[PDB]
Amino acid sequence: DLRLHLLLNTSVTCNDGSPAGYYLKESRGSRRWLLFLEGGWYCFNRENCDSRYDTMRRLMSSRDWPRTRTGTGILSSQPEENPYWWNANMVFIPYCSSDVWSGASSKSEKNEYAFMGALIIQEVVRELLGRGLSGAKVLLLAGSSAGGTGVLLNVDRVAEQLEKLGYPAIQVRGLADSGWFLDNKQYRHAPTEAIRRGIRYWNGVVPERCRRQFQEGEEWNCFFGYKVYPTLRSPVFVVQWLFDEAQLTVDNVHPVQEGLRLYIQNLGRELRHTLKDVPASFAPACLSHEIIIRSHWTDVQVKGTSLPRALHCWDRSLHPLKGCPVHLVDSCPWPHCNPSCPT
Ligand SMILES: CCCCC(=O)N(Cc1ccc(-c2ccccc2-c2nn[nH]n2)cc1)[C@H](C(=O)O)C(C)C
Ligand SMILES: *[C@@H]1O[C@H](CO)[C@@H](O)[C@H](O)[C@H]1NC(C)=O
């Protein structure tokens, strides 16, 4: 089990002002550290956040968090469940800031809620250095859904923080699962508008090079993987279903006739196109919401290679390899044309 630690700097808070924190299981024989960002949507104004506080309070507050959690999938310590990194130091960071991990704003006389996701990540890293992170050779920042977008927004800032603090030997890398979205046209008739409003409500921050390209008022562009990815310096592995259920939901897709058939086929082709220049990627032709912390994450394969294998090949590449591929994108055009898709 992973054990809860509330942050020692109690001014780094969840939405309601309670302390943020992390769950930790140390592995003293290992120099690998996996830090995983939870997902779970976001909220973007007072009324929308008030609703979330009524029925999704664990995503806004630490007051009711349990003392332990079990690691599953890529967070499992059992070799049979996690062929990739079963011996690593494991960290699960709960998502309690409702800001896609981008905020840097405290509760105040003018602010009902605090949005501190970007500061939570920095403070977890700083407190872990005294618990063994100072001896790491690799820090993998991973996450699913809003946490996967959070990886894209924060991996280079973690790298720069460790450099400025005096730890140049730690190699920082990212793993973004189910956080790679398209700002496309809906099938029936606003996510880009909600993100734009959220950034202003949260005092949200984006990576520096991407901010300088798009400039003031246009920082919402940096929440879209295909636009922010080319600006990043740290190595990033991208995992994305070609027919992701969250993408189809915001596109208003729920005996399929010609117009919808063409829409779905075009969505898969567009997603595949955005990954052409992403050398480390895993993108199966499936309709799914399933994520990399699920216990059966080993079962899906693209071109005969599982995700745990592809991640191992990626590690080797950062020391093309014969029989050890890292770029795995399905080419078949309809959900479940890959026989290994989750049932
Ligand atoms: C063009 C941007 C696409 C990304 C996007 O709009 N997002 C928010 C969201 C919220 C709620 C739902 C949702 C609503 C009702 C019912 C089911 C779902 C759902 N959620 N997952 N599957 N279905 C979908 C997306 C991302 C996410 O959090 O996914 C963030 C990171 C920007
Ligand atoms: C605690 O966190 C706050 C908010 O990020 C920061 O301003 C402050 O300097 C921190 N205090 C210490 C002692 O690290």
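What you see of chain A is 88-276, 286-350, 355-419, 428-451, where the numbers are those given in Swiss-Prot.
Per the header of the entry, the method used was X-ray crystallography, 1.4 Å.
Each residue, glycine too, has its Cβ placed from N, Cα and C.
In Swiss-Prot, a mutagenesis experiment is listed as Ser232 to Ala, annotated with the note Abolishes enzyme activity. Unable to mediate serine depalmitoleoylation of WNT proteins. As annotated by Swiss-Prot, active site, charge relay system applies to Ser232, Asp340, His389, with the evidence given as experimental evidence.
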Across the 8 residues missing from the deposited entry, can you see how many angstrom lie between the CA of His419 and the CA of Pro428, as a whole number?
12
Where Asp340 (active site, charge relay system) sits in the secondary structure, as DSSP reduces it to three classes:
strand
Distance, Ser232 (mutagenesis position) to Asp340 (active site, charge relay system) (CA atoms, angstrom):
10
Lowest local Cβ density (other Cβ within 10 Å) among recorded positions: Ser232, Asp340, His389:
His389
Cα-to-Cα distance of termini bounding the 9-residue gap, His276 and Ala286, in Å:
9
Which whole-number value in Å describes the separation of the CA atoms of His350 and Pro355, between which 4 residues are not modelled?
11
In angstrom units, rounded to an integer, how far apart are the Cα atoms of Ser232 (mutagenesis position) and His389 (active site, charge relay system)?
9
